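S.K.: One structure is given below, represented as structure tokens, and several questions about it will come after.
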Amino acid sequence: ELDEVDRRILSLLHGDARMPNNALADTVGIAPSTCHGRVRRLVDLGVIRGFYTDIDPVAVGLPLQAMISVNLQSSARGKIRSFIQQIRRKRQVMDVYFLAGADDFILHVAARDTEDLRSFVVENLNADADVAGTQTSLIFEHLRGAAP
Amino acid sequence: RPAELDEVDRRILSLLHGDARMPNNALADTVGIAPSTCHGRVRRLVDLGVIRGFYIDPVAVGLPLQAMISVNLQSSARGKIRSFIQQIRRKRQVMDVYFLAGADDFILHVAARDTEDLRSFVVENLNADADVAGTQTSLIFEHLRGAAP
């Protein structure tokens, strides 16, 4: 469902997320109106999940990062879609990964201190119907600099 | 390095976190400073490394199969970890790199078109190098948090 114009738009935006629409529309060889509409369409269809700024090692000021693999009870599995929803709304949570392995999902989280992390685990995980969790320390995370 | 950020820098980072495409004029107006001053401040933030970059097109548009590959290096190869990633990041399939403190040295969030592509990534970029082993696992869904930063 992607035409080559959308492909050029996506490639250029991948390389320059901050690219002004005039320059983008000109580089693609389209009109600014049509370019903006195409991009809005792309965001709407979920083709672009969003545009983001990669802020710091999170050290300013969430220096403590973690990966929490969560296993739910067998009866609670039916509620999985809901569980993620409410939990995505939580401050500390940045990413959610669903895997095809032993764990139901993994939570990539950021916290201020050990007390903040512990607070997240206790209030959001330990106080619910989920079997268990394994928290492992994140030392650094990096995006990837590869062109499309 | 925290604490070398004023309320203006804070407002800038907060506004720019979710909306990387917020125009400089709109940003400066919302923060209540002149656009020139704002540009200097954003440039400042990028320079300090406080802003690592601006980037999220899905993946199913060419790479419908996603994986998480946990890598364990040799005890002798560990010292060069910084270099390893420094190369592995440039590889087309890798989306994320996490350094961990568990048994495995790091985990790689990657995207590939098919299982053969994934297998090729592991063989040619990992298996044919000085790293002890890898465990490649399937990703079914990926999410970011819809929380107001």
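The residue numbers of chain A are those assigned by Swiss-Prot, with the residues present covering 31-178 sequentially.
Determination method: X-ray crystallography, 3.0 Å.
The backbone N, Cα and C atoms fix where each Cβ goes, and this holds for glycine too.
Annotations per Swiss-Prot:
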type: DOMAIN; residues: A:32-93; note: domain 'HTH asnC-type'
type: MUTAGEN; residues: A:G131 to T; note: Forms a DNA complex that cannot be inhibited by adding amino acids or other inhibitors
S.K.: Going by DSSP, is A:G131 (mutagenesis position) part of a helix, a strand, or coil?
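M.R.: Looking at the DSSP assignment, A:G131 (mutagenesis position) belongs to neither helix nor strand, so coil.
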S.K.: Just how many other Cβ atoms lie inside 10 Å of the Cβ on A:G131 (mutagenesis position)?
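M.R.: A count of 14.
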